[PDB]
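The structure under discussion appears below in the form of structure tokens.
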Amino acid sequence: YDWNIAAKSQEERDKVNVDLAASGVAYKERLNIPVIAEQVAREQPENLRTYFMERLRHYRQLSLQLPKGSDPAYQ
Amino acid sequence: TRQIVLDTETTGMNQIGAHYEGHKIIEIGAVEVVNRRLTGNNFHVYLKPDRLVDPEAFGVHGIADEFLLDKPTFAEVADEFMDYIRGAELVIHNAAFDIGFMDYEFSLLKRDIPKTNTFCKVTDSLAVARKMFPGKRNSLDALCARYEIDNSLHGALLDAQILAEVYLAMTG
Ligand SMILES: Cc1cn([C@H]2C[C@H](O)[C@@H](COP(=O)(O)O)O2)c(=O)[nH]c1=O
Ligand SMILES: [Mn+2]
Ligand SMILES: [Mn+2]
């Protein structure tokens, strides 16, 4: 039914933001944009760092489905 | 009446020609305002594009391709989106940018959807700011500095909330 994220649980919305940060690190690693993964995990709410690490692993896998920074797509 | 302060993030934009051509909305953020008060009836969605995010665009919003893979498409949220804004006065900073993108995406649905401007009043907060502060810098950041609003990555919802505070200050 409803896709509106604003209408979801606070926890759920909090998760989405951690996902944004986690996927962001994987993105940078894929495009060869310097990033210090450890620093980002730190920035996340302590009760969600475990979630961050799992999401980071998750998004790194998804990265494999996308072109590398050195690929034609980014030429 | 009701006002919806809205903003969007995209895969990028064209320096020349139709700014939206070949690009896509990846985030829509909007906050409702009634009687100069934030009602809390907000709208927020991330969308799966059928293309890659330009690195430059990522530099602005930090929304990764990896993050958008499991998200709905514009087509999937279209009606829920229209139901939400219909009839309201949309307040957008440099409205031409987002309206062009919104109408572009609606046209891709092939549902003969009319131009947003026909079912929503469109207010350009950048135009309002320019009339209010002629010869001054009127970007969202400049306005925040002007009104001494502290906001220590961009986001559609985030930018909408910020524009709402700025707009209220501007029209107070
Ligand atoms: C500021 C800026 C925006 N954009 C695009 C991507 C952003 O998601 C979209 C909306 O920007 P805005 O919310 O700051 O108006 O415009 C660029 O491509 N390059 C830029 O330098
Ligand atoms: Mn904008
Ligand atoms: Mn924005």
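Chain B uses Swiss-Prot numbers throughout; the residues present, in order, are 6-157, 161-180.
Determined via X-ray crystallography, 2.1 Å.
Using N, Cα and C of the backbone, Cβ positions are placed for all residues, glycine too.
The annotation active site, proton acceptor is assigned in Swiss-Prot to B:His162. Residues or ranges marked as substrate binding site by Swiss-Prot: B:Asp12, B:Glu14, B:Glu61, B:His66, B:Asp167. Sequence annotations record features per position, and here Swiss-Prot assigns divalent metal cation 1 binding site to B:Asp12, B:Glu14, B:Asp167. Positions annotated as divalent metal cation 2 binding site by Swiss-Prot: B:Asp12. Here Swiss-Prot describes B:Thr15 to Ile as a published mutagenesis experiment; the accompanying note says: In mutD5, reduces suppression of AZT sensitivity of holC or yoaA knockouts, reduces exonuclease activity.
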Please state whether DSSP places the residue listed as 'active site, proton acceptor' in a helix, a strand or coil. coil
List, in sequence order, the same-chain residues at least six positions removed whose CB sits under 8 Å from that of B:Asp12 (substrate binding site)? B:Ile33, B:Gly34, B:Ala35, B:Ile97, B:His98, B:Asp103, B:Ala164, B:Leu165, B:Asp167, B:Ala168, B:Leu171
If you count the other Cβ atoms within 10 Å of each Cβ, which of the recorded positions B:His66, B:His162 comes out on top? B:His66
Rounded to a whole number, what is the CA to CA span in angstrom between B:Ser157 and B:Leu161 on either side of 3 missing residues? 10
Of all C-alpha pairs drawn from the substrate-binding set B:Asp12, B:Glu14, B:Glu61, B:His66, B:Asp167, the farthest apart lie at a distance in Å of 18
Spatial neighbours of B:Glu61 (substrate binding site) that are distant in sequence (at least 6 apart) but have CB under 8 A: B:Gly17
Please check each of the recorded positions B:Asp12, B:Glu14, B:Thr15, B:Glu61, B:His66, B:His162 and report the ones with a CB atom less than 6 Å from an atom of ligand 2, ordered along the sequence. B:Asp12
Enumerate in sequence order the recorded positions B:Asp12, B:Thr15, B:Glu61, B:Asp167 whose Cβ-atom distance to ligand 3 is under 6 angstroms. B:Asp12, B:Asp167
Among B:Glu14, B:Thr15, B:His66, i.e. the recorded positions, the one with its Cα nearest that of B:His162 (active site, proton acceptor) is B:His66
Cβ distance under 8 Å to B:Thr15 (mutagenesis position), same chain, sequence separation 6 or more: which residues? B:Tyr25, B:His28, B:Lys29, B:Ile30, B:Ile31, B:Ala62, B:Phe106
I'd like to know which of these binding-site residues, B:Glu14, B:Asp167, is least surrounded, judged by other CB atoms within 10 A. B:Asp167
